[PDB]
Amino acid sequence: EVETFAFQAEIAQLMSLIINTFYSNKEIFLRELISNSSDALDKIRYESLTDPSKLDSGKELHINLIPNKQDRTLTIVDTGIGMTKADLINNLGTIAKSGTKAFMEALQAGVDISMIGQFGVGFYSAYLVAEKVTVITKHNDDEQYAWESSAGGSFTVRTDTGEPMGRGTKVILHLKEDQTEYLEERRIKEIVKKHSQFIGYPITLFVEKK
Amino acid sequence: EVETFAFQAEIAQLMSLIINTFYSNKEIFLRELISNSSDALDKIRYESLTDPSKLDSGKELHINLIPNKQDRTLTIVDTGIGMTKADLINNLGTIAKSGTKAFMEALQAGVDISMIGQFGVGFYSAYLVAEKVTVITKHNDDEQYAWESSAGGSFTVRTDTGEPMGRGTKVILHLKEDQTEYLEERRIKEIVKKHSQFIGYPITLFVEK
Ligand SMILES: CCOc1ncc2c(n1)CCN(C(=O)c1cc(C(C)C)c(O)cc1O)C2
Ligand SMILES: CCOc1ncc2c(n1)CCN(C(=O)c1cc(C(C)C)c(O)cc1O)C2
């Protein structure tokens, strides 16, 4: 059974902005996804400090980047805390964070789209390069879920039937036809090496089985 | 009343570096404290989307800067998720351990102190301008506490007796004698415009006199 939700009106607007504004520095999407992964990973390590059983679903804390030229997909996998169904639905579409209006405001007052992260809504920068985004997520308290959207004002949520994850969040970017550079080894390294924040977790870039 | 604790050795080490190294660009401390406040406010906002009862202790998500020239203090107050007693003593230091060590290594490879916030330990940049820092905090599940340190390798924690803050964290900088410029209204505005122009939450600069 697949459920369909409307994006909150301001979020639909943020997404349209992102998809339609001319902006050449698209590579910031990767930075924003890795920061989310970093926060999710901090969170599960933090909870494990007082309750070590939370790592029963997987004790390795890391980030994998997986390009697939055949599928034209770039996938980012982490083993952070993950999202329950309620987290998925509430944090990823149906409720506008105050940073959305604030961000869009800032754009009028002379900011760059690359600062989307300061406003807690960096995730939507994925649509700089992706025509469709699928998010698979597993939290300790819930079942494994699949979120999906090609924008257009709605997203769907279903129970995921694919390979279980143990715990964490996996972001599958279905790349636009002219954005395949982000499947190239040399390009991905370049963007990650440029990453401002010290990532306190191993980032492994997978090689394609060409 | 008051309990005294030893810093993690790497944090002690980082703190002596910050205090003893020659570095004129001290103003970056504000940017780092304002970044922490923003992160803290992200955390309670995130939690509140699924459990709105988390804002019972306070709906307003914002940051105050309060200079006091009588006391020679600069105070950064926010209404974020706040910190528990275990967070003050142990948890936060343990999470930041890998960044702390990584930062110190980076400095040896000739990087700049202003990069401190990139390694998740921007708070300790407070000791660029302060001889003593007092942190008052309130988390939803816990009581209100005072953390304190003048470096020298130790810190204290006590239950705070003062004004109940509801939820959040207040960082009181007791400024060095030669660092009073950061009490000046023009100077603070300048530094906020320069390094923190687009923060995701309102910031109110208090005026004096
Ligand atoms: C504010 C800190 O507290 C906190 N608690 C839980 C979580 C977070 N932060 C961050 C997000 N998160 C995830 O699972 C996650 C989500 C995204 C995109 C938004 C889809 C991503 O690209 C990678 C991820 O690991 C869970
Ligand atoms: C997920 C576990 O990691 C975690 N959880 C909660 C918090 C944090 N990290 C840091 C932020 N925070 C605060 O209270 C705070 C702290 C500082 C300085 C560090 C002293 C500051 O200058 C302003 C603040 O609001 C809350």
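The residues of chain A that appear here are 16-225 by Swiss-Prot count, in order.
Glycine is treated like the rest: Cβ placed from N, Cα and C.
Some features that Swiss-Prot has for this protein:
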type	residues	note
MUTAGEN	A:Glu47 to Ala	Strong ATP-binding. Strong interaction with HSF1, HIF1A, ERBB2, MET, KEAP1 and RHOBTB2. No effect on interaction with TSC1
MUTAGEN	A:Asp93 to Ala	Impaired ATP-binding. Strong interaction with HIF1A, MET, KEAP1 and RHOBTB2. Loss of interaction with HSF1 and ERBB2. Los of interaction with TSC1
MUTAGEN	A:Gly97 to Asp	Abolishes ATPase activity
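Cβ-based neighbour count (10 Å, all protein chains) for A:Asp93 (mutagenesis position) stands at 27.
Residue density at A:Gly97 (mutagenesis position): 27 other Cβ atoms are found within 10 A of its Cβ, drawing on all protein chains shown. Sequence-distant neighbours of A:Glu47 (mutagenesis position) (same chain, 6+ apart, CB under 8 A from its CB) are A:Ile131, A:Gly132, A:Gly137, A:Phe138, A:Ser140, A:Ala141. In this structure, the mutagenesis positions that sit close to ligand 1, with a C-beta under 6 angstroms from any of its atoms, are A:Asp93, A:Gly97, chosen from A:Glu47, A:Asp93, A:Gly97. The secondary structure of A:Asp93 (mutagenesis position), as reduced to three states from DSSP, is extended strand. Under DSSP, A:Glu47 (mutagenesis position) is assigned to a helix (H, G or I) in the three-state scheme.
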